[PDB]
Amino acid sequence: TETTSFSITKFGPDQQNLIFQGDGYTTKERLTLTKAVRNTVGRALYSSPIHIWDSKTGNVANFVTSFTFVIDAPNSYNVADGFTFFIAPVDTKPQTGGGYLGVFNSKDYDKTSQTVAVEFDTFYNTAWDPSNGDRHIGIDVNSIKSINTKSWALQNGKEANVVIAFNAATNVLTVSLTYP
Amino acid sequence: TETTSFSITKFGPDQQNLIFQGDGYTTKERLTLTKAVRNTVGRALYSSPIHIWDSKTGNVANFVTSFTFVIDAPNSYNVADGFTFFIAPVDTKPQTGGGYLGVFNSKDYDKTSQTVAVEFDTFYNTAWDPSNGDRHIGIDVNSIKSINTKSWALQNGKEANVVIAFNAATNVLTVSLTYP
Amino acid sequence: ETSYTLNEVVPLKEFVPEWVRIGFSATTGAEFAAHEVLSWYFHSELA
Amino acid sequence: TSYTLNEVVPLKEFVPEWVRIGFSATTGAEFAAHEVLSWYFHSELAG
Ligand SMILES: [Ca+2]
Ligand SMILES: [Ca+2]
Ligand SMILES: [Mn+2]
Ligand SMILES: [Mn+2]
């Protein structure tokens, strides 16, 4: 048995147990991935590697994460691109920006990516996003085109509560977003 | 608020959430710090930095750690040097070997050391150890000369369970070793 | 009281390495917004 | 058989705000094998 646990309820200016990539940084008790500015990518990773499955016994881990986040845009119409919680190789580095959310490079399935992500997408990219043009929650495995998506109505500047749970017995991943 | 927690019940061959230094590594599902060979040092650290106190608020953390360890010697008389659990700067690297336990460089208080260690010392070094020559548990802060010591009868090859807990409100550090 | 749930079967052992890092990313392009996280909790258990 | 020691140690006066924790062991002219079989850690800091 192996467990890894942490909680950060208030981020501080010197948050040494996080790895910052791109333009992500901590300020005002908040982790900010992006300021409201064009053309940026920001990522933050927890510092310890975590053991998600084991090739000697074939066992895979159960995990649960929760977080609250805010998207604050000039107005409700011009909003982009979105935010991801992701799981990737230990040496992961930022990938393509804009529509690719800093985590993928293509809409084509690439097993080399070895990344699964839960995205909260605010801009409709017509080459791969759901055709109705809605903002949405999506599960992405090795591609920016989601394997399944749920429409979500953005409430700009309001904080949202997210719980992501994975159950190893059934291999099911569940995502829940709540606004008060 | 910040918390960090983890447990490793059995160590695997590729334990990536630990930093190994010297010749410490994992084998036969144990963490091996030294093998019974002359002149070696091994250290292992958890990969994430821990927030022990904050200068903005003056708050200090509580912690608890427990571990089972074994010292396996040729016999009960010819045994050296001992073992430490330590707290040190994030960039810590092995310090002097031998009776200095891989953690200190003098018996003189060195405020630039910034490390406190709980040692389980199996060899008497006249220059700084308790004069009655016993093997002992001690609390060291910035020096290999313990600020306080308790005598301990080593049970060669037997596993020992220890708990170390720090409570920030009374600033008391407690150490317990038990042979079951 | 407004909620959005999504459930999917995802065989993680098939897609991801045994040891991983986890985290967050966000981007802007020709349109933008601030993307900020206020708190984070995580727990994993591997038997 | 147990051994207990207690001491007042103002940690704020000795270590940085951020630390790494771990184990070390050494041998010199005499020796022994030193091994750890399991490890649990928990820390909490109010803010
Ligand atoms: Ca998009
Ligand atoms: Ca000694
Ligand atoms: Mn999408
Ligand atoms: Mn000593």
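Per the header: X-ray crystallography, 2.0 Å.
Backbone N, Cα and C atoms are what each Cβ position is placed from, and that goes for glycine too.
Features reported for this protein in Swiss-Prot:
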type	residues	note
BINDING	B:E119, B:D121, B:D129, B:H136	Mn(2+) binding site
BINDING	B:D121, B:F123, B:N125, B:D129	Ca(2+) binding site
VARIANT	B:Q16 to P	In beta-2
VARIANT	B:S66 to A	In beta-2
VARIANT	B:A168 to G	In beta-2
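In the three-state DSSP reading, B:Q16 (variant position) counts as coil. Filtering the recorded positions B:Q16, B:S66, B:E119, B:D121, B:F123, B:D129 for a Cβ under 8 angstroms from any Cβ of chain A leaves B:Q16, in order along the sequence.
Long-range Cβ contacts of B:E119 (Mn(2+) binding site) within its own chain (separation 6+, distance under 8 Å): B:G82, B:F83, B:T84, B:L101, B:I137, B:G138, B:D140, B:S146. Most Cβ neighbours within 10 Å, among the binding-site residues B:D121, B:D129: B:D121 holds that distinction in the structure as shown. Each residue in B:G82, B:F120, B:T122, B:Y124, B:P130, B:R135, B:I137, B:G138, B:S146, B:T149 lies on the same chain as B:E119, B:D121, B:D129, B:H136 and has a C-beta within 8 Å of the C-beta centroid of that Mn(2+) site, without being one of the site residues. In this entry, nothing among the recorded positions B:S66, B:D129, B:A168 has a C-beta under 8 A from a C-beta of chain C. DSSP assigns B:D129 (Mn(2+) binding site) to coil in the three-state reduction, outside any helix or strand. The closest partner of B:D121 (Mn(2+) binding site) among the variant positions, by CA position, is B:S66; the full candidate set was B:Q16, B:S66, B:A168.
The distance from the Cα of B:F123 (Ca(2+) binding site) to the Cα of B:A168 (variant position) comes to 32 Å.
In three-state terms derived from DSSP, B:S66 (variant position) belongs to an extended strand segment. All protein chains considered, the CB of B:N125 (Ca(2+) binding site) has 15 other CB atoms within 10 Å. For B:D129 (Mn(2+) binding site), the nearest of the variant positions by C-alpha distance turns out to be B:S66; the candidates were B:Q16, B:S66, B:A168. Proximity of the recorded positions B:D121, B:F123, B:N125, B:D129, B:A168 to ligand 2, judged by a Cβ distance under 6 angstroms to any of its atoms, singles out B:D121, B:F123, B:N125, B:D129 in sequence order. The Ca(2+) site is defined by B:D121, B:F123, B:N125, B:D129, and by the 8 Å test on Cβ atoms against their centroid, the other residues of the chain that qualify are B:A80, B:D81, B:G82, B:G99, B:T122, B:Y124, B:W128, B:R135.
DSSP assigns B:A168 (variant position) to coil in the three-state reduction, outside any helix or strand.
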